[PDB]
Amino acid sequence: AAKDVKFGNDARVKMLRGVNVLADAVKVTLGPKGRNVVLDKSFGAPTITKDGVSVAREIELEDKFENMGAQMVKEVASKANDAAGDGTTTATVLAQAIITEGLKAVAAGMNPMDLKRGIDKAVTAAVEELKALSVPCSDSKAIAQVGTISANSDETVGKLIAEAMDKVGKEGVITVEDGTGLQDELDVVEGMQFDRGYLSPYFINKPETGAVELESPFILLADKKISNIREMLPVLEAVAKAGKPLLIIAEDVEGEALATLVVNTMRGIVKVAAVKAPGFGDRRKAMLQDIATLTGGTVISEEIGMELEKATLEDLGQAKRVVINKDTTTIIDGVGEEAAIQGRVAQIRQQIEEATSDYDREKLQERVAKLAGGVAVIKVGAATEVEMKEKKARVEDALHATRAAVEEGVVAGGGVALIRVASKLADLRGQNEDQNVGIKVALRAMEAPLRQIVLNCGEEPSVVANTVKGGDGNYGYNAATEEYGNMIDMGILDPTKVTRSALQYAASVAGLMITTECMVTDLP
Amino acid sequence: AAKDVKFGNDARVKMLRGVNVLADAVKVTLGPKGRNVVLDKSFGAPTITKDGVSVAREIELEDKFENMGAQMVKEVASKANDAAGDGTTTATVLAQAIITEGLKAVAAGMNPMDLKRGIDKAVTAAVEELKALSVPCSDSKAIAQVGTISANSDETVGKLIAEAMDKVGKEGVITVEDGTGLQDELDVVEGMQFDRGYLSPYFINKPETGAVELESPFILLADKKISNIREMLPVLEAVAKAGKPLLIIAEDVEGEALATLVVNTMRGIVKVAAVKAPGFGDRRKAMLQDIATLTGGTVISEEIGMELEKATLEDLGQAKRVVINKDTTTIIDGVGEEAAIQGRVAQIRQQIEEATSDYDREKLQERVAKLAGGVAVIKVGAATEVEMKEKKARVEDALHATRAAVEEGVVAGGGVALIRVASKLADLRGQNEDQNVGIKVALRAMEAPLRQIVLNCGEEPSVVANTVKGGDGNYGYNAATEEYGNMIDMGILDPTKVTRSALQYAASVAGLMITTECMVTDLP
Amino acid sequence: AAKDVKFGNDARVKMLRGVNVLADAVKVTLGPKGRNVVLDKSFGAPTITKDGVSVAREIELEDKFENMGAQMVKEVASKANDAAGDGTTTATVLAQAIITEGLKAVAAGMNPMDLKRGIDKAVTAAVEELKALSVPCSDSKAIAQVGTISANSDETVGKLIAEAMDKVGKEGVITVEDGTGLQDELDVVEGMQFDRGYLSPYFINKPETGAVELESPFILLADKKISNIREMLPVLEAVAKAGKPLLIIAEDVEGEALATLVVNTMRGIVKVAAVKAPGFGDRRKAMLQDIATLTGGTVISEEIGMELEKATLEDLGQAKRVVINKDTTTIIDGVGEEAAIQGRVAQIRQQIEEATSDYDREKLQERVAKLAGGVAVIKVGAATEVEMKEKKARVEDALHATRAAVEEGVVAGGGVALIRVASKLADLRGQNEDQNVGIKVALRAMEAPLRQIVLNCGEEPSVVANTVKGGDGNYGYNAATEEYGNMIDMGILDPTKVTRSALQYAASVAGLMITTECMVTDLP
Amino acid sequence: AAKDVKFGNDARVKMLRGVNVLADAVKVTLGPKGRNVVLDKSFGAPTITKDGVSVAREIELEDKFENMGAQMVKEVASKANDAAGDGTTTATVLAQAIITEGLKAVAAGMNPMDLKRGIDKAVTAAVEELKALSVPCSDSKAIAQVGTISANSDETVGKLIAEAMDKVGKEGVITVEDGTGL
Ligand SMILES: Nc1ncnc2c1ncn2[C@@H]1O[C@H](COP(=O)(O)OP(=O)(O)OP(=O)(O)O)[C@@H](O)[C@H]1O
Ligand SMILES: Nc1ncnc2c1ncn2[C@@H]1O[C@H](COP(=O)(O)OP(=O)(O)OP(=O)(O)O)[C@@H](O)[C@H]1O
Ligand SMILES: Nc1ncnc2c1ncn2[C@@H]1O[C@H](COP(=O)(O)OP(=O)(O)OP(=O)(O)O)[C@@H](O)[C@H]1O
Ligand SMILES: [Mg+2]
Ligand SMILES: [Mg+2]
Ligand SMILES: [Mg+2]
Ligand SMILES: [Mg+2]
């Protein structure tokens, strides 16, 4: 309808106001000594949190343009979370630091394009420096430290992640779920993990993790874009008679077949789950057959005439468990016989032998690794169900952080990595002077996270930041103990992936908001 | 939607305003001589109460941030109530005292972390001192005094609780309900008490206690996560034909099964009750078999193929009564033969003999204690049903208080315990000066409850507090008689668990409020 | 209802205000160095776009008359987009330039008719000059450059378009869709393209392209305007039983048939697609029989008694795919045998031989070209489905731009073509002085797009525009590299059709608003 | 009275807005193509003038901070009028340009005192360069050209002033007054 349009300086001022509000509200929770934020949980008691993710999620400014700026920086922090699993607060702190200085530069009269080029160059150089300073994470000690640091100082999370990590190799498939009692357990089931997000967010039965859990489910191996719900109706009735959950690996469920199935999720005919089918054509049928032989099911495809109307319970797959995330789906301990799995992996190994292209060999090696490795199951022994879900979510996010670390290395925590990077890149320049100014803005932003942590601790950020900059290597300020020392020695590690993703995304949103000239919104 | 965000000083000022409003409204009711609070009972007549629980529950500030502050100090007081059953007003009085002084310190310029560390250290030392000064509660006289004091001067409650307590030992299971006549009756039956909460609050038929009472119910021993209401529909029909109430001990009723059971419970086909199954795997099946042999029923499990579709009336358990609370469920006088119970306890004793781990031996000894100990039934007698319910609720809360006392000792009542603790810890100091200031704030808070009681009595709190501080041991001020004397001699006892929980929770909420920097709420 | 009427100067002032708002919001995104515009995407995160089409689409002024002016200049830009596929922002930039200067001329006192005549004359001369300066686009190099420039610096789009273009000739039929994976493919199916827009916008299953895709559908070769759905109800049931999609090439679907087909299309009983039948009388039946022989179906017509009630599954045509746009519909690999197609094209060649009129020979030659040439299929390869849709949309719009270029030539990009045209037409005059003023206004407008691009780059538009005007031929300012040079050498090409359409439409809307005297709108 | 105090960039922006208002009023009267400015007078008819000093004198803004900026940059035109008698529009144009570019550097973290020192050094060197680049203006033709350019390209005024200085020499005194004729 009628819309309000802001141009230039007014638009950027509103942007900065909204970004400042969100960034303050989130950054007050950065570091181990973060403050508390009281979020009004509607009718119930307020939730006091030190988690910047929740504070950012709950922030929605009244003013439409300020709200828009807050939402953009928030969503870029969310991109950082998705890419890394940690550093959303750091990304917001970095984003505000570039944005506040950058928008001041724009309001001065400097060219937004030059500033964006300078910040892009500085952040690219910063990522190169972080890769240079990154130390590979292969020993279980570093993995435990990373898990502890990403679990908000939880040593048990770090040590369990390290144990399960070394048990199945650094590239192995690891899953976590609730335990039996108050003791943890480590198991090696024979399953696999294929990228398949849920086709509807309403499938989520776990609000603490945004994932769908099915125990002893029925795996339907559709190789056709499902458009109607009528042709699996006998199959749905058979599953309901069986009572086990039903999940669907189809190419794409579109139209009413989705919506009706969506409706079924609140009707509870079965525990409906729908995921996309990874791979295409030959690859799609290859991993579909792999899932069939892992779960003992049969691949049903319309091309071979195997229509969903004739799909019986025997053709339907079966496994011990399945987990569905927004990006990938892990099938856990399929009931298919070990002999069939061994035959399938042998066939794919001879496919590797006959393969000549690098892509073919690499993909088939990934396939055989997926089938042979299985899944590492962790049964965390927390006391209560609330503690079950919270500890398992912490373990999951810290596990993702550890995987990011082992794929990209680790660096000094507490913002020391960015401090060292800024010290290394202090001399970097650009084509013109405004690019150099953007570089300086990015360097101050790199300083920002450690300063914010020290500010949260109550100490003066200037003295501590100067002391850390004076030190070399990984010298820094342990905030939890409020004492200086080597971050690696005191276990304050940051996954290099986390830091590089946070900085890159903060630079992205900063440049986007700096170069923005007009904003349109619904009129109040 | 749109949200209002407060930062720092404004946030904490709103916090203090809300806390002050709630704390005044509640603390005017502390002690035997508490004032009256008139709560508007909507259309009907107002309710005058001296019970701080009701006053706190009815308090909901108009201003959103003041509302959040009041709501969460209220919820911390509720945590104290749940942990102890008494000292809700004392927890609020302590909470206001720390928050008022602590937030004054923050507004001065002192560091919130330093204050929180100091308060936490002072409260930990206070709990140690309270444990040191606690006198074990084993004689029936002390139990009677604690029961009387937790019911706000109800001698009959204390004496009946003491009698039932000594009848079945300090670790026995005790339940209370309405008697036949106007006199109290003490009985010993063969029941048991397993931790389980009702899966829906709508099951509560007793608003005065938040508990579900089923007389002569049908116990269904589910060992499976119930997800549908279809499979026990014949069982529901059989129960409705019988007419007795139906309760289900299930692992977890999730999905549409819970919703259908709720729809049934406001449709009243049967008296539907659902509780979670305590224990896991071997322990779960062990206590399920214990319940089966106590109630004469048969364990129904899908693993052995004993599916709920074939569940008949014979397999259903039967007992004299069952009481369901939010955390624990007690079965009263199951119809199983004494010979079967004796055989089961003999089997578990043999399990104890063959067990070697301390955990297994302790768990099996707990099982045999719960089985062979029996249940002390108190058929309390009152003139009217309203008086019946009020007396039984007072007896229940005082019984919980007596259990807390016998598990943690007793201390001088009327705030004398905290006065003595502050006198003992006057010399305690922290790492820096602001930690010492937080310690002093905690000590003044320790003084606060006795001062508030004396203020309620109309006397000057300063003179009486000075006189109590000058005295040593358990010397204090009897408020009901308005005269000094030994707290134990005049029966003014406090369960040590009550006081330590109230102080610890008050310190927790105070530190959370002090370290809080930002608040978000829905825009008015 | 009640309406607000503006007259003369006030109306034109409102025109200018609304046009200025929209033109600013869109023009801040012109050129490779365009700024960012933040569009509020309702509840979700804001969308940052440099695409002027989206910014123009969002803009809707609150003031009714300002909104009206913005909407009409926006719709003229949309006409330019539809006619060319590119230059929407350029059309708006040109429109504002004429409008701002023209409405100043009207407010001065000059005659609107004289200004409109002058602008029309200048734009006609500009189109003649652009045709003169246009260089034919036949080599794959120029096609690749045009595809890259229309896709906003996407070299892969340009090269793939050039390859597919040279594969099937400059007049060949080319279609694009999603590929298998990350790799592209170039094939030539046997199909044809006919002008038939969808009869309901709700048929669109591709919001990113506004097109309807049916994979392996059933073609209904109806030769009658379908106004009732009852008589194909058995056909609809048969199609639903088969499960394949369904499209109708009837003359028109209107009234009850249209409403019921729409109801079906949100109910999704079958994938309903309705398109009008191209051709008339002999031509209509001729192309209907061509579709029948290509898809192996049978033409169903009420004139020969072949009523839709007796239409069985065999009579319906079958093809590999079909794409429906708002203006034309393309079939993809009909299942008709190649022998039947060869016989049909031989018959139409004999018709060419027997044809005497130029129209008959040309139409039959077009028919044989459509049948024999087939359809070029591009399976573009991208990582993700969202990337699939975005890359295929960019490829489609750049393909339309390349077709416009090859049918009208190419000119210097970055507004250099219009600068050169203004330099050539600087001497042109009109009947009276105000016509000359309109000519000068149009010349400044021709200068406007390059000036706006340079302004977006941050450089001074005056110096760069003077330097470009000083140069001759195709000398200009590469904005992406921020350096001068030959546009053809640096690959900054503009399809001459795009530029002439943008300029002509801008002149059209400018003259319409200048000659406008009265406004009526709904009263606020 | 009660004071409003504005710090940093808010104060600088308001000051610059006032300077921009005054200088925009003044600088539409610069050059041969510069236009005129109407100044409303409390007594009599409005004054149509092209002098930058008159426009600068008349400018006073509602906002107290913008008015502070305007009254501060008005001193450039006033001092230029008092000292040289001409160049008041050029003086105001130069002042605003130094202010606009100076405030840009101040916003970029530069030290304003050192910016002032650099501006002063540049202007001292510029005065030296002007003294070097100047040429004597002694003949009547150059005086006619100077007067013509200073009278907004009015050749009659320049010729009249050249004739007046020729008649009264170096020691004579020339004054300008109202005349009856056309
Ligand atoms: N003991 C410590 N001393 C100093 N810095 C620490 C310490 N522990 C963690 N850090 C640093 O503090 C940051 C962790 O803060 P926090 O976990 O609150 O937020 P985050 O990593 O930005 O993201 P998220 O809110 O999503 O968890 C990291 O930069 C980490 O290196
Ligand atoms: N006769 C008495 N003289 C002095 N203090 C007493 C006397 N009886 C009880 N007290 C003290 O007064 C307090 C009891 O007050 P009250 O029961 O109103 O509130 P509470 O214990 O804070 O909690 P709740 O409101 O939940 O019952 C305890 O601290 C108790 O030790
Ligand atoms: N590298 C370049 N240097 C200079 N001008 C360029 C360059 N690349 C493209 N252009 C010019 O910039 C314009 C392309 O801008 P843009 O694609 O944002 O908008 P548009 O052509 O008006 O239409 P649309 O918004 O519908 O795509 C064209 O005039 C093109 O000739
Ligand atoms: Mg973190
Ligand atoms: Mg009490
Ligand atoms: Mg374009
Ligand atoms: Mg002059």
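Since chain B takes its numbers from Swiss-Prot, the residues it shows come out as 2-525.
Technique stated in the header: electron microscopy, 3.4 Å.
Here the Cβ of each residue, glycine as well, is placed from N, Cα and C on the backbone.
Swiss-Prot gives this note for the published mutagenesis B:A2 to S: Complex stability is significantly decreased; when associated with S-76, same residues as in M.tuberculosis. In sequence order, B:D523, B:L524 constitute the residues six or more apart from B:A2 (mutagenesis position) in its chain with CB-CB distances below 8 Å.
Swiss-Prot lists B:30-33, B:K51, B:87-91, B:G415, B:479-481, B:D495 with the feature ATP binding site. Over all protein chains present, the Cβ of B:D495 (ATP binding site) has 33 other Cβ atoms lying within 10 Å. B:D495 (ATP binding site) falls within a strand when secondary structure is assigned with DSSP.
Under mutagenesis, Swiss-Prot gives B:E76 to S with this note: Complex stability is significantly decreased; when associated with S-2, same residues as in M.tuberculosis. In sequence order, the list of same-chain residues 6 or more apart from B:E76 (mutagenesis position) whose Cβ falls under 8 Å from its Cβ is empty.
Secondary structure at B:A109 (mutagenesis position), taken from DSSP and collapsed to helix, strand or coil, is helix. For B:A109 (mutagenesis position), no same-chain residue 6+ apart in sequence has a C-beta under 8 angstroms from its C-beta. Listed in Swiss-Prot is the mutagenesis experiment B:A109 to C, annotated as follows: Forms inter-ring disulfide bonds. Prevents ring separation and leads to the formation of high amounts of symmetric GroEL:GroES2 complexes.
In three-state terms derived from DSSP, B:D398 (mutagenesis position) belongs to a helical segment. Record note (Swiss-Prot), mutagenesis B:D398 to A: Can bind ATP with normal affinity, but is defective in ATPase activity. Binds non-native rhodanese, but cannot release the protein. The unchanged residue is displayed.
Non-local contacts of B:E461 (mutagenesis position) by the CB criterion (under 8 A, 6+ apart in sequence, same chain) comprise B:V455. Swiss-Prot lists B:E461 to K among its mutagenesis entries, and the accompanying note reads: Temperature-sensitive lethal mutant. At nonpermissive temperature, the rate of general translation is reduced and a defined group of cytoplasmic proteins are translated but fail to reach native form.
The most densely surrounded of the binding-site residues B:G32, B:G88 is B:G88 (count of other Cβ atoms within 10 A of its Cβ). Listed recorded positions (B:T30, B:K51, B:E76, B:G415, B:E461) with a CB under 8 Å from any chain A CB: B:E76.
Among the recorded positions listed (B:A2, B:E76, B:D398, B:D495), B:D495 have a CB atom closer than 6 Å to some atom of ligand 2, in sequence order. Within 10 Å of the C-beta atom of B:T90 (ATP binding site) sit 29 other C-beta atoms, taking all shown protein chains into account.
In this structure the alpha carbons, written CA, of B:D398 (mutagenesis position) and B:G415 (ATP binding site) are 18 Å apart. Within 10 Å of the Cβ of B:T30 (ATP binding site) there are 23 other Cβ atoms, across all protein chains. Taken in sequence order, the recorded positions B:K51, B:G88, B:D398, B:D495 that lie near ligand 1, meaning a CB under 6 Å from one of its atoms, form an empty set.
A C-beta separation below 8 Å, combined with a sequence spacing of at least six in one chain, links B:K51 (ATP binding site) to B:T30, B:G35, B:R36, B:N37, B:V38, B:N153. Within the group of recorded positions (B:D398, B:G415, B:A480), the Cβ with the highest number of other Cβ atoms inside 10 Å belongs to B:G415.
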